[PDB]
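First comes the structure, then the notes that go with it.
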Number of protein chains: 2
Amino acid sequence: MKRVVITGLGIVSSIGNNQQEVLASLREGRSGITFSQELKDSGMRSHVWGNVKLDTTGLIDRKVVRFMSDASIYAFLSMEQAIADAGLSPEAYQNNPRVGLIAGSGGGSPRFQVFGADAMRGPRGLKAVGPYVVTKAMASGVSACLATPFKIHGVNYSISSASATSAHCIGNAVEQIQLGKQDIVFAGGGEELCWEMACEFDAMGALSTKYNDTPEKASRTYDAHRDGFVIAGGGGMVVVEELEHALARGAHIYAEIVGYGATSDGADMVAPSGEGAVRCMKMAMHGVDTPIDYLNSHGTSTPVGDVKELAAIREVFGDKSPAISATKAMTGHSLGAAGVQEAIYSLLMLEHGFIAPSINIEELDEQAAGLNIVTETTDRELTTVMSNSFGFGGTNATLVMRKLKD
Amino acid sequence: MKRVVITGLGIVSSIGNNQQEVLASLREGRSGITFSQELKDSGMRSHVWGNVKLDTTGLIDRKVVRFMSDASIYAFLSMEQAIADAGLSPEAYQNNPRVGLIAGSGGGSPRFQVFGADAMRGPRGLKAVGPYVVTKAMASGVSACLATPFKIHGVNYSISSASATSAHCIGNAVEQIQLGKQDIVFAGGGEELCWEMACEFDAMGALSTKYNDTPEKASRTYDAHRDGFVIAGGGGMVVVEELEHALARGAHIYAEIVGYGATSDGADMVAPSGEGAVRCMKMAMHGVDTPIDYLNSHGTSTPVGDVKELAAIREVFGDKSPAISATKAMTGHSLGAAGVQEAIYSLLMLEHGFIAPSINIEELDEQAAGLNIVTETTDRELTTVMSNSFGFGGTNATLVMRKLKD
Ligand SMILES: *C(=O)CCCCCCCCCCC
Ligand SMILES: *C(=O)CCCCCCCCCCC
């Protein structure tokens, strides 16, 4: 029954360590992809990634960071930013039963799980493993490592759904507020970047391997010669809040979440059916009586995936399709963190009135003909935006956000 | 607004491969803990575990099982049982937008995450890794691997929260129905059992190590000489359904879910605060006009944990406490699968009118004095039952289930 808005955001990504840096990159169509000596040394074929350009050493208290893996660290930093951006003080959100946290990652921590196994097999056994691997490697690490130090008393758990992970976290947060159980819920996620995890993707042939010499051109959603996505890492968090509660404290409102769709393909384990995406987008548009001005597609730069989504978009919008752009062309695929980060990019476009470009399209794919895929930064007042997130196992999520009247 | 009931269940645990075996074990007070050569050979101090005594070979189609890890296998078999028990046919739950699945695991698959890293570092590299490690190792493996083959079209994702994982999955399923978004939601989870995961717990001193010579006595919740929990694996699944929809199809109803609590401690990373549990139980009891007849405790058999929960119980019920028993004394701690399996044990006690015994208590802990702890199988007509699930990161979940009027 309650209305839900976003009143704060935080982000650590391949194209910026805060929203100011991210805004700059989006407007310039700047790539965050670099060559990775780590991936190459591991024996992989894909040697490019969207890495976080930031030394996190000493940014978090020793007694707090000892339980964390990179996914949790990225999410933590993003939350600190979100709290400051939202203008919330400790006395308001801490030890408050009406304030919760829903954040997750797609793979937990392959790095620390492998570390533990490797240590256990050495001559020092248990002594070499140490007592902190469980909180670093458990699937709920991102929520557990944040809810505790931030003194959260409300809901506390992680939602995981591969590449749709953080989108579902935001959606579930919305639901908690609509149910009247929470007034504020920090929602987002994080994902570490390491060969331990990346090699499994390369092994299934999902990663780009043809552009290692020109890193910034590897991620090329919609380009006729795309050859897989570029793995990335990072984190993001947004403050989901009940409308009256936000207005009562004089919060800055970025937008209202007016639609949330969550569906399942029930078809293929790794490829989207398209049919599920159609139902997801429609579900998210139910009751939304303003046109979608911009759509931030899932578009990972894969042969099948890119066009399956475009086909879904055509069926949903008919001859009234919105401006479209795939920011992954610039940032790479941050997996579990993709949902929240892309929701954030969309919010920035909505807040500053511009559409970020879909870069690296040298030869548009035949199946993309006729659609308005923006390839250059465009100034334009936007009112309603949509963001898609699809994951392995046929899990779909769509979020629709709209400016609040006045 | 909608009322929610459980119309089917499935389970694969250390004390039974279906509800018939589980029921017999609960009544007899039979342990499912055995000696593990695998754990001993790995270099661990804890050599006992609650293993699934079932050969799963050929129980799942080749093309489907190739994408799964053990957690998914256990959950899959549990879902098959639940579907048959619920009396649902393919046309009833398949390709139906109103039917979903919410199931998870606490750690995904440490075994396959390590396999991938090991294979990659060998002479075959990517070829040895293979194309199936991602779906086996990703945190959402359990939901992805079930939703796809069972043709699920509704919600599809995993909730993870350490030892409260599958309890939150059931609670979220309840919310989806209350929101009127789904008519049926399969909820539960699974967890693999392997040294790759167990050694990290031993490394932090969380597992029992003093009773390897007498495996069946290692797990002893509330006993003065307990020394940590006994790790276990397995799966569970329940059919969460809207009341009218269930009645309309002549379904057998085990009970109605009349309360669901989800809170956070915001205190310690590994130990429960007690305060969070109090708030969680009170939240789940709100509006419930009948007394709690039986409480299936979290009780993992750890020095600190066991008494913190007892203190919370005492705070909530005072001198009028319900009958209490920790089934983990029999089954071991199945981590991510604990929530749903224990909900199932509780439903069986409600359905068959008996209280399972809290075994292995040779010297009751002094802090348990004055509480109604049951140590002998006791026939008694139950009407309302409660089950607690707490996890690392201070995450709490409580479910309250009650019989439906006549
Ligand atoms: C998006 O759907 C692509 C798949 C993301 C899965 C989450 C990350 C899993 C890492 C597992 C490492 C072996
Ligand atoms: C319950 O809270 C006890 C902790 C369970 C955490 C989930 C299982 C994580 C295993 C993988 C990391 C070692």
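Backbone N, Cα and C define each Cβ position, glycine as well.
Quick look at what Swiss-Prot lists:
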| type | residues | note |
| --- | --- | --- |
| VARIANT | B:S140 to F | In strain: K1060 / fabB5 |
| ACT_SITE | B:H298 | active site, for beta-ketoacyl synthase activity |
| VARIANT | B:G299 to S | In strain: MA-1 / fabB3 |
| VARIANT | B:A329 to V | In strain: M5 / fabB15 |
| ACT_SITE | B:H333 | active site, for beta-ketoacyl synthase activity |
Recorded positions near chain A, Cβ-Cβ under 8 Å, from B:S140, B:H298, B:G299, B:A329, B:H333: B:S140
Entry from the recorded positions list B:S140, B:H298 having the most other CB atoms no farther than 10 A: B:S140
B:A329 (variant position): secondary structure state under DSSP, collapsed to three categories: helix
Cα-proximity to B:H333 (active site, for beta-ketoacyl synthase activity), 10 Å cut-off, over recorded positions B:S140, B:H298, B:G299: B:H298, B:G299
Candidates B:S140, B:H298, B:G299 (recorded positions) - the one closest to B:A329 (variant position) by CA: B:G299
For B:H333 (active site, for beta-ketoacyl synthase activity), the number of other Cβ atoms found within 10 Å of its own Cβ: 28
Residue pair B:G299 (variant position), B:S140 (variant position) - Cα distance, angstrom, rounded: 27
Around the Cβ of B:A329 (variant position), the count of other Cβ atoms that are within 10 Å: 30
Alpha-carbon distance [B:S140 (variant position); B:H298 (active site, for beta-ketoacyl synthase activity)] in Å: 24
